[PDB]
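Participant: To start, I am sharing the structure in question, which I have written as structure tokens.
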Amino acid sequence: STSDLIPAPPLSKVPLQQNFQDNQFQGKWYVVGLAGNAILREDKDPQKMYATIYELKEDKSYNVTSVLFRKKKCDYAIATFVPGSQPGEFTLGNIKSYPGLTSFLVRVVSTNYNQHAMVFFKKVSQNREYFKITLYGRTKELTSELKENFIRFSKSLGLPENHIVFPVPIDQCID
Ligand SMILES: N[C@@H](CO)C(=O)OC[C@H](NC(=O)c1cccc(O)c1O)C(=O)O
Ligand SMILES: [Cl-]
Ligand SMILES: [Cl-]
Ligand SMILES: [Cl-]
């Protein structure tokens, strides 16, 4: 809440997926890996897998729904991602609805659309700058190769290994 943070990387270290295809990116993605400056590995109580669903609207923004299993319930969080400056980037719709949130950016780093994606998120909340990379899969499992590529990438942004987690597959809520 008050603690020091690993700095957000310059955006020059975060690639953008070439010729992003919004229609192909839609649908359900499972969070198979998660890294960030507020993300901490927890052996005592491991992060559980959650899912994020991207529905492309006629106006070209996404209605985004995250589905999580928390405290024996299904928690649903909804947002609107508005197309940003370059295809594959997004800003947050209705940002004034979010107390303390002054900046929000999504950048799709890499994806093949049918199996995996890596996506960078940065926000400033109460003037503190957070960033996250998610490794998304169309299924709950990915290859060793994709997972190591993701660790390599997360580290290139200055995150140590204790800031890189692999949520445990579950069946509740996310299917
Ligand atoms: N301020 C806290 C409130 O949860 C926080 O951001 O930490 C939560 C953490 N998420 C993030 O740090 C985070 C970073 C950049 C953009 C986002 O949309 C995030 O959600 C997580 O996913 O467990
Ligand atoms: Cl819980
Ligand atoms: Cl493998
Ligand atoms: Cl390390």
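Sequence positions for chain A are given in Swiss-Prot numbering; the residues included correspond to 23-197, in order.
Placed from the backbone N, Cα and C atoms, the Cβ positions cover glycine too.
Feature list, courtesy of Swiss-Prot:
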BINDING   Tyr72, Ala73, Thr74, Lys145, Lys154, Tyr158  carboxymycobactin binding site
MUTAGEN   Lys145 to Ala  Strongly reduced affinity for catecholate-type ferric siderophores; when associated with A-154
MUTAGEN   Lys154 to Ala  Strongly reduced affinity for catecholate-type ferric siderophores; when associated with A-145
Participant: With the carboxymycobactin site defined by the record as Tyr72, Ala73, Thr74, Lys145, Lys154, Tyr158, how many Å span the farthest pair of C-alpha atoms?
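Facilitator: Maximum Cα-Cα distance: 20 Å.
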Participant: Return only the integer: C-alpha distance in Å from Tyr72 (carboxymycobactin binding site) to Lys154 (mutagenesis position).
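Facilitator: Cα to Cα, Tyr72 (carboxymycobactin binding site) and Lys154 (mutagenesis position) are separated by 15 Å.
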Participant: What does the structure give for the C-alpha distance between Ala73 (carboxymycobactin binding site) and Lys154 (mutagenesis position)? Integer Å is fine.
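Facilitator: If we compare the Cα positions of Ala73 (carboxymycobactin binding site) and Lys154 (mutagenesis position), the gap is 15 Å.
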Participant: Kindly point out which of the recorded positions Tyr72, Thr74, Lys154, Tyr158 have a C-beta less than 6 Å from some atom of ligand 2.
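Facilitator: Close enough to ligand 2 is none of the recorded positions.
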Participant: According to DSSP, which kind of secondary structure is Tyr72 (carboxymycobactin binding site) found in, if we only use helix, strand and coil?
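Facilitator: Coil, per DSSP.
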Participant: How long is the line from the C-alpha of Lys145 (mutagenesis position) to the C-alpha of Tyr158 (carboxymycobactin binding site), rounded to the nearest angstrom?
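Facilitator: Their Cα atoms are separated by 19 Å.
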